[PDB]
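Worksheet: one structure, shown below.
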Amino acid sequence: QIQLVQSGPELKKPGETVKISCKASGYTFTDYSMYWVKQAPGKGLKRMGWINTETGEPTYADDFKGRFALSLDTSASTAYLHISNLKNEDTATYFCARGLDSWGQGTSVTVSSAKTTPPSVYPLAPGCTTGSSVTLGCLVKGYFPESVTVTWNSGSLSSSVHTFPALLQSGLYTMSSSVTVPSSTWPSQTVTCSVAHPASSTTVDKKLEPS
Amino acid sequence: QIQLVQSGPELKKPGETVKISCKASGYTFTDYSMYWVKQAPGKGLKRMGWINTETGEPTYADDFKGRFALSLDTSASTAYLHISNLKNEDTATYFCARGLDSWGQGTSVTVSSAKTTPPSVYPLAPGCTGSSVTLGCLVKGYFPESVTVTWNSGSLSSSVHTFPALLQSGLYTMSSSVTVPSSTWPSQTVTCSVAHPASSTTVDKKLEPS
Amino acid sequence: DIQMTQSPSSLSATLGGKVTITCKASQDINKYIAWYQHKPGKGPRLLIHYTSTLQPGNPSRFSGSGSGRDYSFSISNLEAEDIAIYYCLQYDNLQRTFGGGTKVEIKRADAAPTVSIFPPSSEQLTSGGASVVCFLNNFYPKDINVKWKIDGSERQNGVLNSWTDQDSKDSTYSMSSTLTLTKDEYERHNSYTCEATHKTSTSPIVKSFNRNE
Amino acid sequence: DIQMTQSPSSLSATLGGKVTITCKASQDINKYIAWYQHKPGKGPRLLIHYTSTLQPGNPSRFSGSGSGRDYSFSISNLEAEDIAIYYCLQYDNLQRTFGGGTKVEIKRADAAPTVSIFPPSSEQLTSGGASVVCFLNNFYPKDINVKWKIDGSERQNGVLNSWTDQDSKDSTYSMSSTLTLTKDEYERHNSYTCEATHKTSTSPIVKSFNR
Amino acid sequence: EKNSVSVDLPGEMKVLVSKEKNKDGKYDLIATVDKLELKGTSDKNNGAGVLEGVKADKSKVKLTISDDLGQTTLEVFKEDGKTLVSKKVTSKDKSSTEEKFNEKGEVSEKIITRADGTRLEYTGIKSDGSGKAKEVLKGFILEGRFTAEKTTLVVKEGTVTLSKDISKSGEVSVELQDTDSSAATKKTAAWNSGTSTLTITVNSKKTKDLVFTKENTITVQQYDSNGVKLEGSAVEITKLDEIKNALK
Amino acid sequence: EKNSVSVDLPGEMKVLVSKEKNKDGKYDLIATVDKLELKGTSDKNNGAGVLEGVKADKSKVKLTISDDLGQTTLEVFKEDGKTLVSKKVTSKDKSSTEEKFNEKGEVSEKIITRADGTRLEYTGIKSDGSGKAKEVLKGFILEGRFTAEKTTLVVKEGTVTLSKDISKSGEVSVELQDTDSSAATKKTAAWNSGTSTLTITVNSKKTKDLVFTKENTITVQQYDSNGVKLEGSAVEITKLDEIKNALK
C-alpha cells in the first residue's frame, strides 16, 4: 500500500557527497511534506529538515546547514537527501517520513577512508570434550564495510544462533556467530556457515570439521 | 587545599560575548592542562577543549571551533573561556577541570532577549485541618532563572519542596511548598523569603489565614 | 576522539542493592577510566580512577573493574543519597571523552500523593492575574496525571506542571500544578477542580473549590 | 523548536508487568504527540497518535494519556518482543521534534553463561594469524567480565568483546571474546585461558587449552 | 392630540405620556400593543411606568417600562391576574428574552434573541437545569443540549463530532472528536481561544480553519496541499451541510 | 708443534688438530683449559671432537666441540666419571649457559650470559620449576623471581612495585603497580609492547617514558609540564637508585 522505499547502504570517504533517494507510493505525493531524520549512535532520532512537496521549498534544522540539500522529483514521487563534504559525524542511518504513519526503512551511510574488503571466514570447532550439545561458530574477520550475513545450514539452523556485533580492529571489522546443536547432529552430519558481504558482492562458505 | 573557583552566573543577549574565569589555587598552575566541559540539559558532559598551561596553546574539540577561545593569566593561576556571537545553544553550565580530581563548581550562562525581571510573590494559604497543614508561595513572572525561597530563615527546610521553574510567555514561574503541624499555623508565623539575585530583590511574604 | 558507550542510560534500584554500570571504549584505553558522580548545582566528584582505585573521601561501596575496552562500576548497598548522574571518563588520550551518563534513581514502595488546592490570593487578584494551584506531595512512582476542570469542563492549555527531583531522603516525588488565568476569566466561572490520577488508584483523587466561597 | 523531555531514558521490567514512559513538552502541544516503536535496522513504527489513539496493526497493550505539555505512554502485559527504543514525537509545529528515547529491556531471573573455548583454525594458522575465541552464551544479567591469561599471565589489550542485544525469546544475552595474535606469538606460549566472571558464581568459569 | 407625547420604546413600541399630571398627581399613559391598547399611571412623565389591560381571550397583559426607557417587559397572566404565563424583556439593542412558565411558574421554555437576530431556544428543561437547546444562526440551525454550566451544540459527520460550547458568561469554545483509530483518516483539531478558531488536522497535516466570529457566524478556509498556510479567502457558512462537508 | 694444525675456539682457547691421521687412523686433538691438558680423537679434522682430561683433585673434564666449531660444551664430573658437577655451553657469538648440577642430575643453579655480557642468574631452584632470579646489567643488578613460565624482576619504591617480565620465549613486558588510593599521587603506567616503553602517568598526566632496549638497557625521558610531549633526550639508567627515583 503506502510505502516509502529508500536507497541502499552507502560508503563514502570524508570530503565526498552522497545522495539518498526516497520513493513514495500509494497517495498523492504533493499532499504531504516530506521529513528527513538522522539516526546517530546514542543520539536517538533527529529532524534534519522537511520539504514542501508542491513548491520544492526546503526548511532545514540548525544543525543541518550548508552541506545538506533536500530536493524532489514530484513526477516520480521521489524525494532526495544530498549531503556534501562528508565527515565522520555524518556516519548514520537516514530516514524519510510523511504524515504520522509512514517511514522509510533507513539508509545507512558510512564515511571512512577504509577500502571495501571481503571477509576471511574461520571455523570455531571444539579443540581436541563433547557433551550432550556442541557449540560451534565462525569468525568473520578482516572485512569492510561492516554489513555481513551469517547463515547456518541455509537457515535450517536459526533458533540456537547468536550473532555478535562487529567491532573495528586494525581498520577492519571482525564479527562472529555461534550455533549450538545436539551431539547427534555434529560431527555425525554436517554444519556449514555461509557469510555474505554485499559491498564486495561476495558469499563464502565454511564447513565445521571435527577434532 | 586545591580548588578551582569559577566566576558567577551570566545572562547575555544573542550576538554578545561572555568571558568565564576559572581560578586555580593550591598547586603549580603550569603543571596541568586546563579542560573546559559543556553541560546542557539533554546532553551530558562534552569536552569543549583544553589549554596547555605552560605554552598557552589551546586544542579545540570539533564542535567548538570559530566562536570559542581559551586563554590564561598564568601568574594569577586563572584560565578563561571566551564565547563570541552568543546563541541560544550556548545556554549551558560550563566547567573547568584539571587532572582527574579537580572541578570548578560550574558557570551558568543564559542567552536570551528577555530582560531581568523581579518576581511577584503570592501567598498560597488554605481557603476556609487534620494533623499537618501545607502552605506555599507562588513566584511568578521573573527572569532570569535562579531564585531561592527561604522558609522561616531556614528553620523549616525538612518539609520544603522547591518546584523547578517553567517558562510561560517568556517569563518564569516557580512554586514552593512547606508543611507544618496544623497547630503551629496560623498560631505561629511562617514567611517565605524569595531572593532573586539578578534583580537585587528579596521579597518576604507572610502567610496569613483566611 | 574515542567513543565511550555507557550503559544503561538510567537505573532504578531498591535500597540495599548493587547496581552496575558499564562503559565500552572504541579502542583499548589501558585502564585509564575514571568515574564521577554529578549532583545538582555542583562540580562532578571523582569516585574511581585507574579503573578500580577508590578516591579518598568516598565509601568502599563504590567499585570498578575492567581492562582493554570494557569497564564496569558498581554501587553496593545502594543508599538514598546515591541519587546522581554518573559518568565514565577515558583519559588515555589528551582528547578526553565521557560516557553519556547513567541516571540512578531509587525504587521504593508505591505512595499516593497528598493533594492540596489553593485559590488565587487577594494580592494576585488585585493585579489582574489569577493562578489556581494544586500541590501533589510525596508520591511514588513519578508518573501522575492532573486534569483541571473549570465549571466541570476540562481545561487543557495554560497548565504549568513541575516535578521535583527525586527526594534524597524518602525517594518520593512531589509536583505542583498551576493554572494561571486572568482575573476576568477566573470571574467567569465558579467551580475549579484538580483531579490527580496515579497508579495508587483506579479512581482519581479530586480537590475542588467554589468562588461562591 | 519545542523541546520534548522523555523519561526515563532506559527501563528494565519483568514480563507481564506494566511500564510507563513520560514526555514533557516545553509548551502546550494540543495533544499532537505520537509514540513510535523502533527496533534496530527496521523503520520506526507508529503505535499511538493524538495522545491516546491506537494505530491499527498494534495490540491494545499500548496506551497513552495526557494534555497540554504533559504526556505518558504505557505498555501493559509486557512481552519479550516489546524490546525496542520508544520515542515520543510532537507535531504541533511544522518543526517536529522527538523525545530522546527510552530503551525498554526485560528484567528476568539470573542465568549463568555456557562458556566454550576455540583454538585458531588450521586455515587461519596457515595464513599466519591466530585468533582465540571464547563464547559466553545465554546469561543474565548482561554485565560480565572476561579475562584472558597466556601462560598464566593476564593479557588485557587486543581483546574483542561483543555482546548480543537482548534475546527476544529468553531475554538472555550472549558474548563473544576474541584474542587476536600472530601465529608467531601464539606459538611462543602453551597455555591459553579465558576466565568468565558473572554474579551467578563467585568463582570464575574457566576455559583453557594447551596448544 | 397635542396633549400626549409619544416616545418610541425598545421593541419599536411607542407610549403616549400625558402633558399634564392627572387629578391625583400621576401622569396617565397609553400604549397599543399587538393592536391591544393598554393604559396606566406613573408619577414619571418620561414614559416609564406600568400599563395594563385585557385581550380577546380575557388574558391580562402588563407592559412595565424601565425608568431609563432602556427596556420593556411584557407579561401575560391568566384572567386571574396572578398566575404568570409568559414574559418578554426587550432591550434597546433589540435583544430579547422570552420565557414561558408552568404550574409553579418554573421556566418551561426560554428564547434569547441576540441583537443580531441569532437566537438560543431552550426547551425540554429537566428540573436540574439540563434540557434541549437549539441555536438559530443566519442561514441554518444548530441542535444540541444544555446544562446549568454551558450550552452545547453538536454537528456530526461520519465518526466525527463537533461540539460548540457556550458558557454561562457567553464564551464560545469548540471541540472535535473522532472515534476513527487510523492516523490516515482521523480528524483532530485544536481550539485557539484568542482568535476563536478551530484548526482541523489529519495525519499531522492542517486541512482547514473554522473561525467562530463575534457576528455569530462560522467561516471556513482551506490550507494549501501541504498544510503550511491558508489559501484563498475564508468563506462564511450559509448552510449546515457545509459544516458537515468540512468534517469529511 | 707443526705436526698439529691449531684452531681457536668459542671461549678463548685454541685446539690443535693433528695435521695427519694418527697411528690408529683417527685425528688426535689437544686443548688447554684451566691450565689443564685435554686430549681426544675424532673422525673430524676441523677441531670437532671430544677431548678429556683429569684434574689434580680427580675431577674428570670433558670438552665436546660442536661439528660447526661454534659451540663448546665443557663438563666437570667427579671421580666416578659419571656424576656431573657442572656444564658450560659457550657459543662463538659470546653467549653462554652455565649450570651447577646436584645429585639426581638435578640443576641447582643456572647462569645465562647473553652475547652482550648481561646475565640471568637462577638460584634456589625447586621441583615446581620455580626459584630466585637476578638480572646483572651494565651498571646495576635487578632482583626478583622465576617460574616455569616467566622470570619477574622487581624494583620497589614506596607503595610502587615495578615488575619486569621475561617470558620463557624471551619476551620482555613491564607492569607498574601502586597501592596509593589518591589520584593526585598514584603512579600508573601503560606498556607499549611494540616500542618496549612503559609510560608513567600521574593524575591523567604523562610524566616519563621508561624504554627497555634490545641491548638490555633501561632509559628514562621526562615529559613536558603538561605531559603533551617528551622533552630533551632519553637518558640511560646507570644505577638502581635511578629506577627507584623514577617511581617517586
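Following Swiss-Prot, chain E shows residues 26-273, kept in their order.
Cβ coordinates come from backbone N, Cα and C, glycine included.
E:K39 to N appears in Swiss-Prot as a known natural variant, with the remark: In strain: PBre and 21343WI. The Cβ of E:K39 (variant position) lies under 8 Å from the Cβ of E:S31, E:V32, E:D33, E:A56, each on the same chain and at least six residues away in sequence.
Here the residue is the original one, but Swiss-Prot notes a natural variant at this spot, E:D59 to H: In strain: 42373NY3. For E:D59 (variant position), the same-chain residues lying six or more positions away in sequence with a CB closer than 8 A to its CB are E:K80.
E:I90 to V appears in Swiss-Prot as a known natural variant, with the remark: In strain: CA8. The DSSP secondary structure for E:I90 (variant position) is strand. Taking Cβ-Cβ distances under 8 Å and a sequence separation of 6 or more, the neighbours of E:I90 (variant position) in its chain are E:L34, E:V40, E:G72, E:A73, E:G74, E:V75, E:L76, E:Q96, E:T97, E:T98.
Swiss-Prot gives this note for the natural variant E:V114 to A: In strain: PBre. The Cβ of E:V114 (variant position) lies under 8 Å from the Cβ of E:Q96, E:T97, E:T98, E:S121, E:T122, E:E123, each on the same chain and at least six residues away in sequence.
Annotation note: E:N127 (variant position) sits in a coil segment as assigned by DSSP. In Swiss-Prot, the entry for natural variant E:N127 to S states: In strain: CA8. The structure shown retains the original residue.
What Swiss-Prot says about the natural variant E:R144 to K is this: In strain: 21343WI. Sequence-distant neighbours of E:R144 (variant position) (same chain, 6+ apart, CB under 8 A from its CB) are E:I136, E:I137, E:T138, E:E160, E:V161.
Natural sequence variation is annotated in Swiss-Prot for E:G149 to E, with the remark: In strain: PBre and 42373NY3. Cβ environment of E:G149 (variant position): E:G156, E:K157 lie under 8 Å away, each six or more residues apart in the same chain.
Record note (Swiss-Prot) on the natural variant E:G164 to S: In strain: PBre. There are 13 other CB atoms within 10 A of the CB of E:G164 (variant position), with all protein chains counted. E:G164 (variant position) carries neither a helix nor a strand DSSP state and counts as coil.
Annotation of the natural variant E:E196 to A in Swiss-Prot: In strain: CA8 and 21343WI; the original residue is retained in the structure shown. E:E196 (variant position) is surrounded by 14 other CB atoms, counting those within 10 A of its CB over all protein chains shown.
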Revision key, fill the gap. Long-range Cβ list for E:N127 (variant position), cut-off under 8 Å, min separation 6+ in sequence, same chain only, gives E:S133
Exercise for review: Quick one: of the variant positions E:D59, E:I90, E:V114, E:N127, E:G149, E:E196, which have a CB under 8 A from chain C's CB atoms?
Suggested key: E:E196
Check your understanding: Could you tell me the C-alpha distance between E:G164 (variant position) and E:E196 (variant position) in angstrom, no decimals?
Key -> 22
